[PDB]
Amino acid sequence: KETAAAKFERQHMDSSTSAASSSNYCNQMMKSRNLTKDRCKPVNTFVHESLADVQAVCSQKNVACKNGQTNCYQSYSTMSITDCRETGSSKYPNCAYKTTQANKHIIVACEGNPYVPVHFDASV
Ligand SMILES: [Cl-]
Ligand SMILES: [Cl-]
Ligand SMILES: [Cl-]
Ligand code: NA
């Protein structure tokens, strides 16, 4: 039974690479983080920064989340991210993703003690 903070780490952290360098990055990572078990997760973002740097965003700019909650934070600096989105020809169990690498600010929702990211809201 996964904690919220651990689920965020599993779904969104990839510190082992600086950037996606291949069109198959999302296919490989969505499978290896178990995001294609039972269903293809339609959209998921991976962040290529240290866990510490992502946790620090919870002390940066406080903004609204898309759902109206006020525990979201926008990173002051841009970060290396990869957006993974299912293509039109994706169909479980053969999930297929488009990989889009970018450098953008991240917006995360933070909760708990320690106060850490639990939800990825958006990138800008
Ligand atoms: Cl897992
Ligand atoms: Cl996401
Ligand atoms: Cl402010
Ligand atoms: Na948690």
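We number chain A the same way Swiss-Prot does; the residues here are 27-150, in that order.
Looking at the header, which is where the method is noted, we find X-ray crystallography, 1.5 Å.
Each residue, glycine too, has its Cβ placed from N, Cα and C.
Listed in Swiss-Prot:
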type: BINDING; residues: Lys33, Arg36, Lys67, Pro68, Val69, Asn70, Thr71, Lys92, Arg111; note: substrate binding site
type: MUTAGEN; residues: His38 to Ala; note: Loss of activity
type: ACT_SITE; residues: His38; note: active site, proton acceptor
type: MUTAGEN; residues: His145 to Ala; note: Loss of activity
type: ACT_SITE; residues: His145; note: active site, proton donor
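Annotation for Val69 (substrate binding site): spatial neighbours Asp109, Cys110, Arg111, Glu112, criterion Cβ-Cβ under 8 Å with sequence separation of six or more. A Cα-Cα distance of 9 Å separates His145 (mutagenesis position) from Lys33 (substrate binding site). Shown in sequence order, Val144 are the residues of the chain, 6+ apart in sequence, with a C-beta less than 8 angstroms from the C-beta of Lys33 (substrate binding site). Other C-beta atoms found within 10 angstroms of the C-beta of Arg111 (substrate binding site) number 15, with every protein chain shown included. Cβ contacts within 10 Å of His145 (mutagenesis position), excluding its own Cβ and spanning all protein chains shown: 19.
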